[PDB]
Amino acid sequence: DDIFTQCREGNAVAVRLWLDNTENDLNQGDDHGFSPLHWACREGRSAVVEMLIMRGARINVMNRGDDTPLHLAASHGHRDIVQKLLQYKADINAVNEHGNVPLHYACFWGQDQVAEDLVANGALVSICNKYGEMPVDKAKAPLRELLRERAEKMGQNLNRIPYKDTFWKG
Amino acid sequence: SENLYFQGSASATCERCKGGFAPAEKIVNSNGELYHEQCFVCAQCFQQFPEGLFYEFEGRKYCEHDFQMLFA
Ligand SMILES: [Zn+2]
Ligand SMILES: [Zn+2]
């Protein structure tokens, strides 16, 4: 019945009472680094997501696989939560241990409206993960083509961008 | 799991993405479920499972590495 379970389940009164004790650390991750905010986002618990954000939860926290809350909301198709996270300055191109961004997961799982919203907010379609796969190329064809069209008309360049980060080339 | 070359029902769909198959398409049968090759992959890294070994969490399939990182 810890805070992580309450967030997964969307037990708003319990979460609110837990947060009322300022000795509790609302950013602290569980055994695999999932914060309260990660769980509420993953499971679609909109009211709890909002409560966490407005009480000061850090938006770009990372779990043990370097997923952010936005990766999880996108992956699980929670459209309103995606929008709330972006409003509160979530990094739309955040990068997990595999080089995947939130759009990779929205595409892979056919969360079409989330994927479209992400591109409408500027999410890059051409950025390869660590294994050379661009996010839109995880989608089925109708979505895949549509997102490239939407991105072009929003002024993106479609040139493939091989993966790089500060540690990639020693 | 086993690789097959599809010649089945028009109604047949991939267990993961719900899309259909082409005649002669190389697919995967895992425990009676059919998958596209690009769909019988880890939900976290999108790669093939080493030695075909996967671990489920809430109806998604993960490789050992990602299962151990996130859910074990
Ligand atoms: Zn499929
Ligand atoms: Zn994996």
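Residue positions begin at 1 at the first shown residue.
Method on record in the header is X-ray crystallography, 1.2 Å.
Here the Cβ of each residue, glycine as well, is placed from N, Cα and C on the backbone.
Annotation comment: Swiss-Prot describes B:14-66 as domain 'LIM zinc-binding 1'. The domain 'LIM zinc-binding 1' (B:14-66): residue composition by secondary structure is 6 helix, 15 strand, 32 coil, according to DSSP.
One entry in Swiss-Prot concerns the mutagenesis experiment B:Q44 to A (Swiss-Prot position 40). Its note says: Loss of interaction with ILK and loss of localization to focal adhesions. Around B:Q44 (mutagenesis position), the C-beta neighbours below 8 angstroms that are at least 6 residues distant in the chain are B:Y62, B:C63, B:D66, B:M69, B:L70.
For the published mutagenesis B:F46 to A (Swiss-Prot position 42), Swiss-Prot gives the following note: Loss of interaction with ILK and loss of localization to focal adhesions. The number of other Cβ atoms within 10 Å of the Cβ belonging to B:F46 (mutagenesis position), over all protein chains shown, comes to 19.
Cβ contacts within 10 Å of B:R60 (mutagenesis position), excluding its own Cβ and spanning all protein chains shown: 15. For the mutagenesis of B:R60 to A (Swiss-Prot position 56), Swiss-Prot gives this note: Alters interaction with ILK. The structure shown keeps the original residue.
Record note (Swiss-Prot), mutagenesis B:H65 to D (Swiss-Prot position 61): Alters interaction with ILK. The unchanged residue is displayed. Of all the Cβ atoms in the protein chains shown, 17 others lie within 10 Å of the Cβ of B:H65 (mutagenesis position).
Looking at Swiss-Prot, the entry for mutagenesis of B:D66 to A (Swiss-Prot position 62) says: Alters interaction with ILK.
Proximity to ligand 2 (Cβ under 6 Å from any of its atoms) holds for these mutagenesis positions out of B:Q44, B:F46, B:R60, B:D66: B:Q44, B:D66.
Its own atom aside, the Cβ of B:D66 (mutagenesis position) has 22 Cβ atoms within 10 angstroms in the protein chains shown.
A distance below 8 A between C-beta atoms marks B:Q44, B:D66 as the mutagenesis positions from B:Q44, B:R60, B:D66 lying next to chain A.
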